[PDB]
Structures are given as structure tokens and as C-alpha cells.
Amino acid sequence: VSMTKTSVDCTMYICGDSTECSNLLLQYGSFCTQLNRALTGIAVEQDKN
Amino acid sequence: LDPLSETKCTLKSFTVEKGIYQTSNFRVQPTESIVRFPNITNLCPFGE
Ligand SMILES: *[C@@H]1O[C@H](CO[C@@H]2O[C@@H](C)[C@@H](O)[C@@H](O)[C@@H]2O)[C@@H](O[C@@H]2O[C@H](CO)[C@@H](O)[C@H](O)[C@H]2NC(C)=O)[C@H](O)[C@H]1NC(C)=O
């Protein structure tokens, strides 16, 4: 009927506590926000189901 | 400024509809620095 809801901090997975890596990751634009928008859509749906 | 301003800024809208919104993860930052090196007094013999 449902599966495990997950959320993934794209900054902490890619760059965990580094600031240099954050300033480089910003050059890809919306990809981290788009990943969290996708996993939030999956997570809201587990309650709809 | 405040948690609502961070939602307006994350939704890219000056108005926010009713809901619960995920925002920037919090994280406690360093209180101080540490260094721990083995205590050695003698310099390396690079002249030799
Ligand atoms: C290699 O030697 C240079 C200098 O040659 C010696 O200088 C005197 C100290 C004395 O030993 C002379 O008989 C030699 O000719 C060293 O360069 C010095 O480095 C220090 C910092 O460590 C600096 O304060 C000095 O101004 C430098 N002086 C000169 C002339 O270079 C160098 O340190 C030596 N390298 C090693 C690995 O010992």
C-alpha cells in the first residue's frame, strides 16, 4: 500500500559541511531543489495511498 | 528574517498558500578549533 518516506539533503550528501563544495554545487542551478521536490511528491503520495 | 520569509524565498513567491513546507536543514556549527599533533621538538635535518 505504501513504502518508506525518505528525504535527502542534497547539500549534506554531496558536500557534507564543506563551504567550497557548496559554492561549486550552486553552479548546477535547481537540481538539488528538483530532487527534494521529487522526493516530497513521493512522500506526500504514501499518505494519499 | 524569520521562518515565513525563508518559505517565501524557497517557494519564490511573495504569497504562501496553506501548508507545511520543507526548508534549509538546521545544523549546529563549531564552538572552537582543535589541533592534535604528536609532540615533537627537534627540526628535520634538511640542511644535511
Ligand atoms: C643551506 O645554507 C643556506 C646558507 O648557507 C649557510 O649559511 C649560514 C647559516 C652558514 O651555515 C654558512 O656557512 C652557509 O653558507 C641556508 O640559508 C639560510 O636559511 C635561513 C633560514 O633557515 C635564513 O635565515 C638565512 O638568511 C639563509 N642564509 C643564506 C645565506 O641562505 C639554508 O637554510 C641551508 N639549508 C639547510 C637545509 O640547512
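Quick note: numbers on chain B are straight from Swiss-Prot, i.e. 293-340, in order.
Technique stated in the header: electron microscopy, 3.1 Å.
Even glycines carry a Cβ here, placed using N, Cα and C.
Per Swiss-Prot, mutagenesis B:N331 to Q is noted as: Reduced viral infectivity. Counting only same-chain residues at least 6 apart in sequence, none has a Cβ under 8 Å from the Cβ of B:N331 (mutagenesis position).
Record note (Swiss-Prot) on the natural variant B:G339 to D: In strain: Omicron/BA.1, Omicron/BA.2, Omicron/BA.2.12.1, Omicron/BA.4, Omicron/BA.5, Omicron/BQ.1.1. Under the DSSP three-state reduction, B:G339 (variant position) is assigned to coil, being neither helix nor strand. Around the Cβ of B:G339 (variant position), a 10 Å sphere holds 5 further Cβ atoms from the protein chains shown.
Looking at Swiss-Prot, you'll find the natural variant B:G339 to H noted as follows: In strain: Omicron/BA.2.75, Omicron/XBB.1.5, Omicron/EG.5.1.
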